[PDB]
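Here is the structure we will look at.
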Amino acid sequence: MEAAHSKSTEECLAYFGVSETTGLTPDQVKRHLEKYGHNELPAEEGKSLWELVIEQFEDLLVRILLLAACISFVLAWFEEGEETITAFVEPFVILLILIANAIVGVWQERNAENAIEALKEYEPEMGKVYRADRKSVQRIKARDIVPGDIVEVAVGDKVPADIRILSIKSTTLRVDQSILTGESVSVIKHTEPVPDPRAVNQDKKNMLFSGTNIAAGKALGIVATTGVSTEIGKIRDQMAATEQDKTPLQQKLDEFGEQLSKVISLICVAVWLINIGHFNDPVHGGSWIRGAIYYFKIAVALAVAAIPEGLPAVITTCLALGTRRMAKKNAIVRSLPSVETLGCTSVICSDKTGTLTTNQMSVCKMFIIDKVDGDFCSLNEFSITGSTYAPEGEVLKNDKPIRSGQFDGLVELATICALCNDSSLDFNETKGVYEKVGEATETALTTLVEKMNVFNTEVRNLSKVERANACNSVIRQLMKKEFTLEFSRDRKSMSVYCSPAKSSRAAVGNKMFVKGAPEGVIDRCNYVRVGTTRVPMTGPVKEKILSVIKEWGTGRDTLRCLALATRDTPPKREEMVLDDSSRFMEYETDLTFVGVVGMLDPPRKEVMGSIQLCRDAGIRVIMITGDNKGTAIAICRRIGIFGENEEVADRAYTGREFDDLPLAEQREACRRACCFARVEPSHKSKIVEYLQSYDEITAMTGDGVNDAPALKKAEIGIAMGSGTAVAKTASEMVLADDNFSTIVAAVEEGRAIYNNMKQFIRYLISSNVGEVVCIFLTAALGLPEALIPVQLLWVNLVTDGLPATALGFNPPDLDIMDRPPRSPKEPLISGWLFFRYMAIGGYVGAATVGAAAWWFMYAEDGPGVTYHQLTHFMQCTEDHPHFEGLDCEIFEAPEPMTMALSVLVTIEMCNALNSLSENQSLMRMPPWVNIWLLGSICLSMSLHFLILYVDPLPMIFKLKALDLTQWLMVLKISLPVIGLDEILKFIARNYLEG
Ligand SMILES: C/C=C(/C)C(=O)O[C@H]1C(C)=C2[C@H]([C@@H]1OC(=O)CCCCCCC)[C@@](C)(OC(C)=O)C[C@H](OC(=O)CCC)[C@@]1(O)[C@H]2OC(=O)[C@@]1(C)O
Ligand code: ALF
Ligand SMILES: [Mg+2]
């Protein structure tokens, strides 16, 4: 039944045609079970052993790299009897690399806790229903419950399905709806219909939602919806499909892969445009069965030269080290790519209760009557320090430490708070902190009495376990609580009947201690406490009291105010009907006013300063809470979201107010307003979505189950350490210390890491640019293979793979948190830098080829072979009278290819030094700052020498250890790339922007 809250109790029974007295018939259960299904959220584990491997090769650059491997494999059979020592190594290596990068990712992604499974923990196993089978209550499986079942719930039970309340058996039905609102405050329910068909969950006070637990009371109701048709089902549904969108950096890499395929499939064709002059002459020495292989030998040569392999290993390494670095800053990272994304955060959507606050009710203000004289009435106001449930704090009279035991009014005030209280305080020995037992608004009273200590009970020597209820127990020893007149809706108040300790039952001295809403209580007061004396409640007195409650109730404070009064002469114990709540108000009349306490969920001390740091960083903070707007706006003023006296008429909306706005004005409101209160779980994710339509990298912080849809939807989901498991499993990061200042340091790292990532991304790509040009020349000019598609691999894995990771330890800027967040669409290479790295790629491509061609023309151990005959390396064993010189097997020798490799390697060792900064010369900024970069380089060099000397290594790379004559030439070609960029750096900082 949709919108059962809008219909009456009798209208819901008619919808299913079920008797409230008997229940569903076994026939009715059969039909409903087939129609609506089982009351159960569908489990979901998308990650399987096979499907996690398939998605690894879904990358475009992987597909291109894969094909080459296939091609490499095909072109390995055909080989002579002098070079057949190695043939399958290149394809084998490509395949191995492909598997390794893919395999590592799975291990760093498969290890993920399923959020839906955690959500199903809020699904009870058993349920209590009434059916036509047996007259007694049947306890069956909760999944066997169907819409129409007459379900009974009691105190401590967990609500199985979304239920329309039929009858409340107890006086009141208190319900904890923290899974939907994020507030643990008990909600008093009723059976009256809620006319508004668009009312939110906080408004549906006649409904019982699945997953929630009964705080107190017994009730009977009818099932409205089951399974995914419930409010907790809507949470489950929003936690499916594409859980996380690609990071802005991944979008840049995906943009790179797309345009890279447009180039390789054009350059190969560009070479095809060149090879025309050879097809003219009628030659049958190289038909179509051999002349087409030349295009596949350059395709795989351009593939490994274009695709920046090794980069997935460098990024993963840098991100893994960044996690451990942030781990020491109490920041647990569950998703590595979210690190880069957090640095680009411009908007932080935050939760109020438990996140911005401590989720621990604290009484901070209280006043009693000072003196009364006619129209004059002064008060004794006090302030209480402490933001936790712990008995740590003092009472302040005009910001002075004054003992509460002196004031007789405070002695009676503490007495009421101790007795008229169904809750207690407990010290968790495992966690080492004080926790509440019962109602939060009641444990606050327990904590207050402990702080006050009106009888000066020596408690500084008691253990923390015994300290919890020390001062409260002292008061209990004075007054024996006979019984309590439980809370009523017609009263908005609660009283307890107490007799003096060690006294008869027919004795005189019993008292009733009342606690409730200020309006109703004060109106039922006819007297006023002045210390130990009593004066009549007059006009001016009542008005003065109501005035202060008005101030504490609304304003910069906005406190939950409770009035405290006692019945000096209560009815006799026998003349009080306890089975009738309608008579309780008459019992709570002729009261004597004592005092008023004010309580609130206090903000954390490190929040206001943190938000300011976010504002200084160019990041705005928005509050999205399920709490009421009144406290929401107040807390916003307390932490700096709103001004102390700023007009926020059009800067704060409720859930219902937000739903009334059209889609256009809703999207706009997310950019204007900063406070959204009394919202459903779906509202939070919708606000994030709207902000993501402005291309804003938005983050989400929370701790509750109702935050899960927003935590998942946002780019960076942040969960509190002392929060729910659902919140953690649906988040990217977890604040272990529960500090909001941790986020500031996390963003600082996120910006610092990316800047270092912004360097070796350029370093590896610029290397690949020089490799493509190198292959483009030798393929379209006539020269033999200068660099084979096997050497490049080791270059883009070990030679360049090490200095790239070494650039991840570059010293970050000092003004990194004084600059607004970078644009998500900001390109890595554009403008002058696009031309700068274009010249470098052309230099490396030229330098490399020249080196291999230097071993021919101007050589020392090579045959003088000029350019007029060097390009025709194919015509040697088939054309001798026009070409002979020396040996025929010289073009495919392991000597000139090593010369090109030695230059390429040495250049990248120099290019790594140029990649230390964007527009800062090496002369100005010392190259010896990063000791790690020198190190990567040295290791690589040795490796570059290790790959030469150790004979079983140049066997597969076709290399040769250069002598003094050949090496020295390398330094004379690679080194002037330093001065090349150096000028380019000077121009960009003297003609553009430094
Ligand atoms: C590595 C091999 C090169 C040849 C290549 O294909 O990359 C291009 C291409 C894909 C882009 C270009 C390359 O374009 C060229 O260099 C033009 C080649 C013409 C030569 C022919 C003349 C005879 C990048 C490399 O140019 C240089 C000059 O820096 C910069 C940048 O790339 C980045 O910022 C790195 C992203 C990982 C991209 O414009 C990028 O495309 C866009 O999506 C970006 C944002 O990616
Ligand atoms: F703690 Al909330 F909305 F879940 F403020
Ligand atoms: Mg919360």
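Looking at the header, which is where the method is noted, we find X-ray crystallography, 3.2 Å.
Cβ atoms here come from the backbone N, Cα and C positions, even for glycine.
When other Cβ atoms within 10 Å of the Cβ of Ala305 (Ca(2+) 1 binding site) are tallied across all protein chains shown, the result is 27. In the three-state DSSP classification, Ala305 (Ca(2+) 1 binding site) falls within a helix. As annotated by Swiss-Prot, Ca(2+) 1 binding site applies to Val304, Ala305, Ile307, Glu309, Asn796, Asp800, with the evidence given as experimental evidence.
For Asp351, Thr353, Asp703, the entry in Swiss-Prot reads Mg(2+) binding site. Other C-beta atoms found within 10 angstroms of the C-beta of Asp703 (Mg(2+) binding site) number 26, with every protein chain shown included.
A coil conformation is recorded for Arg678 (ATP binding site) in the three-state DSSP classification, outside any helix or strand. Annotation comment: Swiss-Prot describes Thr353, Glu442, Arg489, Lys515, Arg560, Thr625, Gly626, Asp627, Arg678, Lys684, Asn706 as ATP binding site, evidence class experimental evidence.
The Cβ of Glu908 (Ca(2+) 2 binding site) has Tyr763, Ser767, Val795, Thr799, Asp800, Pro803 as same-chain neighbours under 8 Å, each 6 or more residues away in sequence. The Ca(2+) 2 binding site annotation in Swiss-Prot covers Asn768, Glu771, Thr799, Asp800, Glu908.
Shown in sequence order, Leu65, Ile97, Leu793, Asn796, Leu797 are the residues of the chain, 6+ apart in sequence, with a C-beta less than 8 angstroms from the C-beta of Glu309 (mutagenesis position). Here the residue is the original one, while Swiss-Prot reports the published mutagenesis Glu309 to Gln with the comment No loss of calcium binding. Strongly decreased rate of phosphorylation of the active site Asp residue. Interferes with conformation changes that are essential for ATP-dependent Ca(2+)transport.
Recorded in Swiss-Prot as a mutagenesis result, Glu309 to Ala carries the remark: Interferes with conformation changes that are essential for ATP-dependent Ca(2+) transport.
Under the heading of mutagenesis, Swiss-Prot lists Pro789 to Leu and annotates it as follows: Almost complete loss of Ca(2+) transport activity because of reduced Ca(2+) affinity. The secondary structure of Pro789 (mutagenesis position), as reduced to three states from DSSP, is coil rather than helix or strand.
As a published mutagenesis entry, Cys876 to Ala appears in Swiss-Prot alongside the note: Loss of ATP-dependent Ca(2+)transport. Counting only same-chain residues at least 6 apart in sequence, those with a Cβ under 8 Å from the Cβ of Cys876 (mutagenesis position) are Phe883, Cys888, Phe891. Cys876 (mutagenesis position) falls outside any helix or strand according to DSSP and counts as coil.
DSSP classifies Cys888 (mutagenesis position) as coil under the three-state reduction. Looking at Swiss-Prot, you'll find the mutagenesis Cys888 to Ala noted as follows: Loss of ATP-dependent Ca(2+)transport.
Here the binding-site residues are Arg489, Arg560, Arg678, and the one whose Cβ sees the fewest other Cβ atoms within 10 Å is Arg489. Within 8 Å of the centroid defined by the CB atoms of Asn768, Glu771, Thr799, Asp800, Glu908, the record's Ca(2+) 2 site, lie the Cβ atoms of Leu764, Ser767, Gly770, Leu792, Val795, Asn796, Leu904, excluding the listed residues themselves. Using Cα positions, the member of the binding-site residues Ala305, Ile307, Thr353, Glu771 nearest to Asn706 (ATP binding site) is identified as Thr353. Cα separation, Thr353 (Mg(2+) binding site) to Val304 (Ca(2+) 1 binding site), rounded: 53 Å.
When the recorded positions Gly626, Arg678, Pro789 are compared by Cα distance to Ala305 (Ca(2+) 1 binding site), the shortest distance belongs to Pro789. Highlighted in sequence order, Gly182, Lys352, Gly354, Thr355, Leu356, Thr357, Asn359, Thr625, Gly702, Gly704, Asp707, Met720, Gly723 have their Cβ within 8 Å of the centre of the Cβ atoms of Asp351, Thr353, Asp703, the residues recorded for Mg(2+), and are not part of that set.
Note on proximity: of the recorded positions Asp703, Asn768, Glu771, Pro789, the one nearest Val304 (Ca(2+) 1 binding site) is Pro789, by Cα distance.
Excluding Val304, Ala305, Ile307, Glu309, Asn796, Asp800, which define the Ca(2+) 1 site, the same chain contributes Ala306, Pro308, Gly310, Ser767, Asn768, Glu771, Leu792, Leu793, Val795, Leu797 within 8 Å (Cβ to the Cβ centroid), listed in sequence order.
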